[PDB]
Amino acid sequence: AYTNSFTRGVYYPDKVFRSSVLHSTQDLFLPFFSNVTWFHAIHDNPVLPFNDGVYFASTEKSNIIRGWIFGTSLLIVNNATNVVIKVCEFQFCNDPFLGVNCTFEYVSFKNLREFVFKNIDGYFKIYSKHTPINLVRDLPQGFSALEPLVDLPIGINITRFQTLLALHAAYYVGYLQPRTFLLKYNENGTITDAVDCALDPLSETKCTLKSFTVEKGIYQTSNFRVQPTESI
Amino acid sequence: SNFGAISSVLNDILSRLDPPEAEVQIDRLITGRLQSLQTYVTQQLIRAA
Amino acid sequence: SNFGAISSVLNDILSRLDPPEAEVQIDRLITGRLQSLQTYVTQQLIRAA
Amino acid sequence: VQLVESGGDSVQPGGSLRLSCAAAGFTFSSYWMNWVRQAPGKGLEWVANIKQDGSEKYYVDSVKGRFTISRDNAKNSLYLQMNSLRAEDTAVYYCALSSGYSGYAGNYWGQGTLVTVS
Amino acid sequence: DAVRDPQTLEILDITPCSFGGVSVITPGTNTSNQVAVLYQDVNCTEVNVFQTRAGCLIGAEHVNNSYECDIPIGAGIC
Amino acid sequence: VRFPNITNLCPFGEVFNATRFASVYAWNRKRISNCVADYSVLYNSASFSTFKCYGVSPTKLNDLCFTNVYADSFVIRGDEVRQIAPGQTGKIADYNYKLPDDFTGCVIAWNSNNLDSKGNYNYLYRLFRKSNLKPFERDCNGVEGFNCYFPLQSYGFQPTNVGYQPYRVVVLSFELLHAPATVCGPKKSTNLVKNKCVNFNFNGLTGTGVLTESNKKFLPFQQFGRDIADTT
Amino acid sequence: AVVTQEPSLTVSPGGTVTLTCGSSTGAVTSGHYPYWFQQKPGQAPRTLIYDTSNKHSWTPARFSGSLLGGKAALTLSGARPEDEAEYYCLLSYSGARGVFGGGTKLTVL
Ligand SMILES: *[C@@H]1O[C@H](CO)[C@@H](O)[C@H](O)[C@H]1NC(C)=O
Ligand SMILES: *[C@@H]1O[C@H](CO)[C@@H](O)[C@H](O)[C@H]1NC(C)=O
Ligand SMILES: *[C@@H]1O[C@H](CO)[C@@H](O)[C@H](O)[C@H]1NC(C)=O
Ligand SMILES: *[C@@H]1O[C@H](CO)[C@@H](O)[C@H](O)[C@H]1NC(C)=O
Ligand SMILES: *[C@@H]1O[C@H](CO)[C@@H](O)[C@H](O)[C@H]1NC(C)=O
Ligand SMILES: *[C@@H]1O[C@H](CO)[C@@H](O)[C@H](O)[C@H]1NC(C)=O
Ligand SMILES: *[C@@H]1O[C@H](CO)[C@@H](O)[C@H](O)[C@H]1NC(C)=O
Ligand SMILES: *[C@@H]1O[C@H](CO)[C@@H](O)[C@H](O)[C@H]1NC(C)=O
Ligand SMILES: *[C@@H]1O[C@H](CO)[C@@H](O)[C@H](O)[C@H]1NC(C)=O
Ligand SMILES: *[C@@H]1O[C@H](CO)[C@@H](O)[C@H](O)[C@H]1NC(C)=O
């Protein structure tokens, strides 16, 4: 099962305040209208690729989704009211779940919880957003940017990850790409819109002109090049 | 723009490097920024015509 | 033209030097070639007038 | 990597005894399989070997014509059979795995099986 | 420009891989988000397709009726 | 001049005067945060064989401050000192300790011939690997033998060995991105004066201008805002 | 098929050791692909050095599979009580018919 990610998967690219401006940046973002795998927890916690970074989102009614495993190890678990983070050689089950050499340790549908997980030069960077929803069938359509919270100096070569569910709640997994986005910051420094510069030719024009409105006419935006298919 | 400099911000170069190294980074910004002014002015002169 | 670079051919710089040195040689070609485009365009703008 | 040898027992001189070694934790048919024996109170004596695919066998001259090596690559094991076993040949026989350049000498060693002749 | 193959001494011309500018033809976004794309100075090969002298135009319908020029493409085509 | 009023001192003594340094193949990464970093001690100390900065000048480290500082602590052979630098290659640079070629910070090292040497074979380096390491990474079917080599090799460090003497090296990696600073130098802050032209310094960020009250909604993680020119 | 060794060596704790081995003919070179083994009482021989100078992962790095003047050797940079063992050398010849030396007993004073 797959769904339409629409315009989800944008986050504040850095820690600088900007307002009333259209800012162009390149980072690992979820491509607009990409295909995100749709998982269910009714009457589904497989090992997934991490690739170059993961977009994760979930919709909750009972707080079933509580954590993640990352590695080829990083373990993040939210058990009731307290978040626990470890990079210990934890003994995992053949099928890990929760019930209803440590180099780092830390201890602290109605609900949409969006996350971004990326690993750059050993740093595991986490962004997130929590917003209320009123929808059971699928991911709600709309736009909001996610904020950075945690950045762990783990040094772990993460290639795969697995989610953790509490057993006696759907979730979505996408992948980030080095896309260029034009981000629209309103008067309060909130990103309210965005253009995925590689989505389609109109988006390319919007990014080229640094505007969300394109006047009537013909615009040169790029250069077509035939790529090599093999080396000789 | 950096123009090859470690930073586009002049104060950040000065606050981080001693003169023997800071001057090199500054020269890069000066050259790049002068090219920008020359470009701007040339365009303004042609446009003015 | 070399513009001070070891070679006018960009691929020959890249195939011979590692980045810490290749970048210097490339910067020389970029600066020289940008000066050429700026000269060309300026002349085209004046000629266009 | 484990080498498990057995077959050592109390036997009579003039008879024969078949010793064996089982490979575990590694591929049998990629390495040479050695036998070394040690009489109590004495140093080590090279006894015999066999090439990875069984096409060639090697013996110390002192056991030549008496000792035979065969193997079964589907059982990951080899057998050393010694005929005309001498009363003087009281020694612990060890299985050793040769993963070196020439295959003539073992790197991994088993525990040894004791052969006593009386 | 060309090389002599080092193993077989025959001469091969080198023609850099087809490339060209890409332009987007659009009515204002106040009216429509539909666009047509022009691949400039290329054939309709490597890239509702209309081949024009200016390049390969994709997404625009070719109409026999002429009209006053609106968004110009080139070589007599608008 | 304004810095966060931190009274904690940075535990550099626990890095430089540590009982033991880790092996180069498994180097330690200590996080330095929420403290006052006096770098004049490390710079003025004559005990160091080298103090080479690739990022900033070593005497500016007291005026400048950082979002974080990481101390990478390990033992190497004296001739391997040259490999710990951006742009370098070699057995250590490629298989044990790789720096970014854009590395910002300082590499500090000294002889431990009169401290660690014995032969002292407790320090391992990677002799064999299939590929090179990523920056800041921390890295024949069961039968070793010819062309089946054990990946680690010890250093025979003896008091009788200069290129073969052991050296203790600490690499200070500085994250200086314009974000909240946690590791700042021994600088006394003063009062802030509004609506007048002043020469200001905020966490190492300097300039001249008038400071006034504002209604800009900076997010909890945003320390600085920027103009079109990328100026503050 | 003759290989000889020094019957025994004694070393003070922390001192060096030079265990030696060689053939009665020619000279020991890498072409003999020399092996050295360590045997403690009640244990099977454990190879420390193979193919002249390659050291095994289970061998303390204090041991070194060097060659001397046409002879094989197993040296130590500083012996410890844990090293009390009989050591054996093995050389190859015209083929895979290796010959062991008499054994060299190493003890710690
Ligand atoms: C998602 O995958 C389905 C096939 O399962 C495909 O039909 C659909 O077009 C894809 N959607 C996107 C946006 O890639
Ligand atoms: C990360 O692990 C994969 C195996 O899952 C391996 O192929 C890859 O080379 C490793 N990355 C690095 C930098 O070693
Ligand atoms: C969460 O689990 C940890 C064990 O890692 C435990 O110490 C902690 O008390 C638990 N918290 C809650 C709220 O259950
Ligand atoms: C911890 O690392 C050491 C090597 O320094 C290793 O021997 C040990 O088995 C590791 N422990 C675990 C639980 O993996
Ligand atoms: C900024 O926040 C205020 C509430 O303090 C709100 O009234 C205003 O509309 C917001 N501005 C924007 C552009 O959303
Ligand atoms: C442009 O859009 C506005 C609505 O925002 C509409 O009132 C106006 O008539 C439109 N103009 C044209 C030419 O379509
Ligand atoms: C495109 O290629 C065809 C041959 O396949 C040729 O007949 C045609 O004229 C070419 N058109 C252009 C614009 O080059
Ligand atoms: C124009 O009319 C001719 C018939 O005279 C027809 O063959 C051709 O396909 C038409 N072209 C278009 C674009 O309608
Ligand atoms: C600075 O000191 C004040 C007390 O005068 C205190 O309330 C504030 O939290 C301190 N700020 C920081 C960053 O430590
Ligand atoms: C390390 O110890 C020496 C005394 O031998 C002292 O002078 C030096 O300041 C200490 N280093 C640090 C970072 O505290």
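To match Swiss-Prot, the residue numbers of chain B are left as they are there, and the shown ones run 968-1016.
How was it done? The header gives electron microscopy, 3.0 Å.
Just so you know, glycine gets a Cβ as well, placed from its N, Cα and C.
Under its natural variant entries, Swiss-Prot includes B:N969 to K with the note: In strain: Omicron/BA.1, Omicron/BA.2, Omicron/BA.2.12.1, Omicron/BA.2.75, Omicron/BA.4, Omicron/BA.5, Omicron/BQ.1.1, Omicron/XBB.1.5, Omicron/EG.5.1. Around B:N969 (variant position), the C-beta neighbours below 8 angstroms that are at least 6 residues distant in the chain are B:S975, B:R995, B:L996, B:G999.
Under natural variants, Swiss-Prot gives B:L981 to F with this note: In strain: Omicron/BA.1. Within 10 Å of the C-beta atom of B:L981 (variant position) sit 16 other C-beta atoms, taking all shown protein chains into account.
DSSP gives B:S982 (variant position) a coil state; it is part of no helix or strand. Swiss-Prot lists B:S982 to A among its natural variants, and the accompanying note reads: In strain: Alpha/B.1.1.7.
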Candidates near ligand 2 among the variant positions B:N969, B:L981, B:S982, judged by a Cβ under 6 angstroms:
none
Let me know how many other Cβ atoms fall within 10 Å of the Cβ of B:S982 (variant position).
19
